[PDB]
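J.: Encoded as structure tokens, here's the structure I'll be asking about.
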Amino acid sequence: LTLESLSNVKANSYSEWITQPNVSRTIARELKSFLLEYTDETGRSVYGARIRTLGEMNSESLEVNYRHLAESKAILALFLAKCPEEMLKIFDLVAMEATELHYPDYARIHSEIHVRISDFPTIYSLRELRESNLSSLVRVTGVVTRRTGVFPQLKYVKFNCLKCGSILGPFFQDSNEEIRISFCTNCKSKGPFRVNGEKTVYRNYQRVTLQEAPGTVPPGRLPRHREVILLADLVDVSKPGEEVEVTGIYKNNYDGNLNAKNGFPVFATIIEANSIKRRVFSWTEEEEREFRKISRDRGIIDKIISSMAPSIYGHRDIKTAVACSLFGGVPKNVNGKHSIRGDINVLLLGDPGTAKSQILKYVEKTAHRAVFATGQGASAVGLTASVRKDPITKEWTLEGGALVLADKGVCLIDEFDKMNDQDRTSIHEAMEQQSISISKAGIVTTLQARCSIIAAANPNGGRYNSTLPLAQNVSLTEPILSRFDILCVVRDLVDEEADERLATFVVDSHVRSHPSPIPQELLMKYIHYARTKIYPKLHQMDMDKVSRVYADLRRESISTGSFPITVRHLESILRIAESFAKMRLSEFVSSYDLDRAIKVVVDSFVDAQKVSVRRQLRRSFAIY
Amino acid sequence: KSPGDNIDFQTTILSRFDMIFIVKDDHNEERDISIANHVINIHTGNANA
Ligand SMILES: Nc1ncnc2c1ncn2[C@@H]1O[C@H](COP(=O)(O)OP(=O)(O)OP(=O)(O)O)[C@@H](O)[C@H]1O
Ligand SMILES: [Mg+2]
Ligand SMILES: [Zn+2]
């Protein structure tokens, strides 16, 4: 037949038209012509180059564009819309033959090529679907709410004859109903027959639940949902919580026995998938020499310190601390008998309305391994380890808190002052020993909790009391406070000039939202490379200065009658110097980095003190 | 102040132990120099060799 001949159907329906041998041969030949005769604007072989990159990675799936097939040959597009199931087998055999025609012996490295249609005009919401859409090609949006594991499905099945012990050859599984045999060719029997698990070849299977995105739902109504089945290379692509675009076929579950089941005869529906798309920190040798180049510009430190929370006004000290705790340091083991941690903890104590949660939000978008938990609220993760039951699989699971789940990363605790006793015990253990212990339901174990803590809290009453020390404004205890390196105090001092700029910035935000800076994308990757390969050094020519600095700050602290100074302050000094040095991708901690570090600790100590002590110290420590 | 009221618990708990070690952080420049030097060498790498 010819192409304009096919567009006069001479059968009861499309399905019976497509299955006739003469029309199948025609469409197979015309698909070969489409594969090997396309040309872009310039004329490049759009599918030729795709079929040669098929060879290199050796993939088993091919991408086709509906726009091109509508451009060339329209009856094929109509049949693809109406009866895709029959079309896709024919189209997949054509692709496999064409690939072999350009890569010989690829039928061994892979035995079947899958076609996935990329673009398609009509896009539906889950609530619009009706019974006129059954057995048709559809494209939908939604959000992924649940996910199952990977189960194997039968592809090439071998049977045993339990009288003459023979293995009957490959039989194909259609993904509709289970296949059963009835005749043994060697002994001529219809006896018992069982599937040979060892000689069978299987396929990947997974199921997902799609929900209407909350934003689009018209007022007053509720979101609808549907189920999606993914086969082979599509398993484990979209993790729960993301928005996806699905191209597939709309089908009925042939439930079971329609007998019994008294009541109206209703049926259930599913979607069988063809393509999924979404609607990183790995780097390359192109960007490595750009890293090194930016590292040679004097003053990379102040660029980084102004590339942090790029939408909160002022608060330079907290941004410096954020950078320090977002780069890190070097963990240490002295001959397997002494450990000094590497991460630097940061506490925020501030009055209501100073944008602490905004910085905590930024840290989570900027970091690799960051987790969020709340003290007094509703969060998807707690702080205590436990053994609970899985609602879906009905299994017992071991779950750790955010502290365990955020190993070698950062943990973000919001509303740090409203914890119950259990959460406080967990936090203390994690910060002190850096490992979580559990003895529940026969499980005795210790887990690793090498994590960085950033926390936010509100004083007692609601406002800061400058006439008393830090320990008497907040409900936390000295054991916990002493385990933090840097303490930041945000004070709502009524100053006339500052309000001008604060209100200006805030009003500009609303006005603009009506219906130095390094780019964030490069900073994200620079942070990972630096923390992966940069372990700066401490050559001891520079020991004389710090000995005498510590001596002076110890002699002054006891004289003034305030907090004691212990060696944890010097350890913090060195650990922060490591971070300032690592900022410059450096090779030997400089004295400039040490001097920059000294300010942070001295300022923290001076600013966390009573008014009288603070006036004494702010004059005594003027040189550092 | 007596050691008894220097602890936030009952004083009969002390009779349970065998050795009671009270460590006092006394300020003195010469000790400070030595301890600071000790810490700074451990962070250098000297104590590892
Ligand atoms: N310095 C600031 N610069 C910019 N925006 C600010 C600043 N301080 C507060 N805001 C804004 O004011 C609001 C404060 O809300 P937010 O929850 O962040 O404050 P908070 O101190 O974390 O809250 P609370 O302590 O009362 O729980 C936000 O819109 C925040 O962006
Ligand atoms: Mg808040
Ligand atoms: Zn037989």
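Residue numbering for chain A follows Swiss-Prot; the residues present correspond to positions 181-459, 473-708, 756-864, in that order.
So this one's electron microscopy, 2.8 Å, going by the header.
Yeah, the Cβs are placed from backbone N, Cα and C, and that goes for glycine too.
Got these off Swiss-Prot a minute ago, pasting:
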type	residues	note
BINDING	A:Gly543, A:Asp544, A:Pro545, A:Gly546, A:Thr547, A:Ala548, A:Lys549, A:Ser550	ATP binding site
DOMAIN	A:493-700	domain 'MCM'
MUTAGEN	A:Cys364 to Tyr, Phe, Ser or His	Loss of activity
MUTAGEN	A:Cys367 to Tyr, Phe, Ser or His	Loss of activity
MUTAGEN	A:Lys549 to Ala	Reduces MCM2-7 complex helicase activity. Abolishes MCM2-7 complex helicase activity; when associated with MCM5 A-422. Reduces MCM2-7 complex helicase activity; when associated with MCM3 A-415
MUTAGEN	A:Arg676 to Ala	Loss of MCM2-7 complex helicase activity
VARIANT	A:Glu392 to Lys	In allele MCM2-1
J.: Quick one: give me the count of other CB atoms within 10 A of the CB of A:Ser550 (ATP binding site).
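T.: Within a 10 Å radius of the Cβ of A:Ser550 (ATP binding site) lie 13 other Cβ atoms.
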J.: I'd like the number of other C-beta atoms within 10 A of the C-beta of A:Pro545 (ATP binding site), please.
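T.: Looking across every protein chain shown, the total is 10.
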J.: If you draw a 10 Å sphere around the Cβ of A:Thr547 (ATP binding site), how many other Cβ atoms fall inside it, taking every protein chain shown into account?
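T.: Within a 10 Å radius of the Cβ of A:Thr547 (ATP binding site) lie 19 other Cβ atoms.
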J.: Would you mind reading off the Cα separation of A:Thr547 (ATP binding site) from A:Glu392 (variant position), to the nearest angstrom?
T.: 36
J.: Can you give me the same-chain residues 6 or more apart in sequence from A:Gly543 (ATP binding site) with a CB-CB distance under 8 Å?
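T.: Same-chain residues close to A:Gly543 (ATP binding site) (Cβ under 8 Å, separated by 6 or more) are A:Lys549, A:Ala649, A:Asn651, A:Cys681, A:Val682, A:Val683, A:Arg684.
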J.: Cβ under 6 Å from an atom of ligand 2: which of these recorded positions qualify? The list is A:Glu392, A:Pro545, A:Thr547, A:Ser550.
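T.: What lies within reach of ligand 2, judged by Cβ under 6 Å, is A:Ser550.
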J.: If you draw a 10 Å sphere around the Cβ of A:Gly546 (ATP binding site), how many other Cβ atoms fall inside it, taking every protein chain shown into account?
T.: 8
J.: If you count the other Cβ atoms within 10 Å of each Cβ, which of the recorded positions A:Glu392, A:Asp544 comes out on top?
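T.: Answer by Cβ density within 10 Å: A:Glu392.
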J.: List those of the recorded positions A:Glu392, A:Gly546, A:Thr547, A:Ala548, A:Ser550 whose Cβ lies under 6 Å from any atom of ligand 1, in sequence order, or write none if there are none.
T.: A:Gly546, A:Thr547, A:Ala548, A:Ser550
J.: Sort out the sequence-distant neighbours of A:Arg676 (mutagenesis position) for me: same chain, 6+ apart, CB within less than 8 Å of its CB, listed by position.
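T.: The list for A:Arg676 (mutagenesis position) reads A:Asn538, A:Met624, A:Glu625, given in order along the sequence.
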J.: Which of these recorded positions is closest to A:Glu392 (variant position) if you go by CA atoms: A:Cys364, A:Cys367, A:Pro545, A:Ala548, A:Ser550?
T.: A:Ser550
J.: Identify all same-chain residues not among A:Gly543, A:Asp544, A:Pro545, A:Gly546, A:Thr547, A:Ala548, A:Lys549, A:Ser550 whose C-beta atom falls within 8 angstroms of the centroid of the ATP site's C-beta atoms; report them in sequence order.
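T.: Going along the sequence, the neighbours appear as A:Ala649, A:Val683.
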J.: Where does A:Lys549 (mutagenesis position) sit in DSSP terms: helix, strand, or coil?
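T.: Reduced to three states, the DSSP call for A:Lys549 (mutagenesis position) is helix.
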J.: Hey, how far is A:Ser550 (ATP binding site) from A:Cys367 (mutagenesis position), Cα to Cα, in Å?
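T.: Their Cα atoms are separated by 77 Å.
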J.: With respect to ligand 3, which members of the recorded positions A:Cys364, A:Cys367, A:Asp544, A:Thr547, A:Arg676 satisfy a Cβ distance under 6 angstroms to one of its atoms?
T.: A:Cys364, A:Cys367
